[PDB]
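Enquirer: Quick one: this structure, given as structure tokens, is what I'll be asking you about.
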Amino acid sequence: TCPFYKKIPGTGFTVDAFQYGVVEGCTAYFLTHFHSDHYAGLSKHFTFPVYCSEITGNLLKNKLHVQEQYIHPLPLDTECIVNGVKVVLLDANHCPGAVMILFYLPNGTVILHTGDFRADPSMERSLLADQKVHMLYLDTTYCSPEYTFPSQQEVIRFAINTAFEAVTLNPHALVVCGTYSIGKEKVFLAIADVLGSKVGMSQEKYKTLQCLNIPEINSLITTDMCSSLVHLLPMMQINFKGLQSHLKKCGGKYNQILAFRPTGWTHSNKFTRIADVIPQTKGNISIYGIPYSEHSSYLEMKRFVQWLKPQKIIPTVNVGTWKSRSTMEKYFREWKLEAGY
Ligand code: NI
């Protein structure tokens, strides 16, 4: 049964609630983004209206075969009426097509559902600037002060400089980047751009990327692995056994692999700067774990919430344990006492 934190009171609406069968009283199902824990349950047999971004709707039609007549894509930054209720979709700074949803309830309550997001000061000048928010349904993935990581720009600078140096020293080195979902495309695209190569990948992953409205994509990716020196593999294959096997398949074109695993946070973050990151090496294979996050750090989250000043916070992540829930509630109270709302 659908948990309360997926339900929007005073409406017929749910958010990211496709794995519970027919939810009683739901007239419209919203989908914030195309990640499996959020879309779980959708397929070509779904017959209720799904509301989402254009990019999410391209993925639903092409990857899950949801029929067109049930997909209702909305433009961003635009007031729309859904089943009698004003809504707006805002960029979430998460993966491609990911949105936050503003609901303007018929009684005057305003609700922000962040979906998954990486808070940014640029959000302080969106349509959120223009009215009060009563209730915040918050992505609390990294809601504890241990969770620090660098900017996405510092991480991509590290990656590009590392790859360019390795391949210039050895023109017979292959670069490999792990993936298992959409998101984090800048990692492999930025490295291929500095090397003058396309990114090579499987037909299934090329199909996914073709749904994303990324400019000039036909110029940047390919299914012809032999023409590319940046390859994309499943995240599960980014280990010494998996990479040794891949190197066999390339027929002596290459004699070294440099591989990247774009994790979120790992506790090497509590001690080490990005500048100081080193790989795990075995023979002619090196693997870098890089802290490229598409979720808020603790400090980014705290700044957003202290700016927004919501009357009530509903966490959407880490809700399954009493210790996690009590930790998050203590931080919310600190934030509110420090800022004065
Ligand atoms: Ni996500």
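Per Swiss-Prot, chain A residues shown: 700-1040, in order.
Determined via X-ray crystallography, 1.4 Å.
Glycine is treated like the rest: Cβ placed from N, Cα and C.
Take a look at what Swiss-Prot says about it:
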{"type": "MUTAGEN", "residues": "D838 to N", "note": "Impaired nuclear focus formation, reduced interaction with PIAS and increased sensitivity to cisplatin"}
{"type": "MUTAGEN", "residues": "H994 to A", "note": "Impaired nuclear focus formation, reduced interaction with PIAS and increased sensitivity to cisplatin"}
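Burial and contacts for the listed features, if you can.
Expert: A simple way to gauge crowding: the CB of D838 (mutagenesis position) has 24 other CB atoms within 10 angstroms, across all the protein chains here. Under the DSSP three-state reduction, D838 (mutagenesis position) is assigned to coil, being neither helix nor strand.
Non-local neighbourhood of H994 (mutagenesis position): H793, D815, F816, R817, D838, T840, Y841, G963, each in the same chain, at least six residues away, with C-beta under 8 Å from its C-beta.
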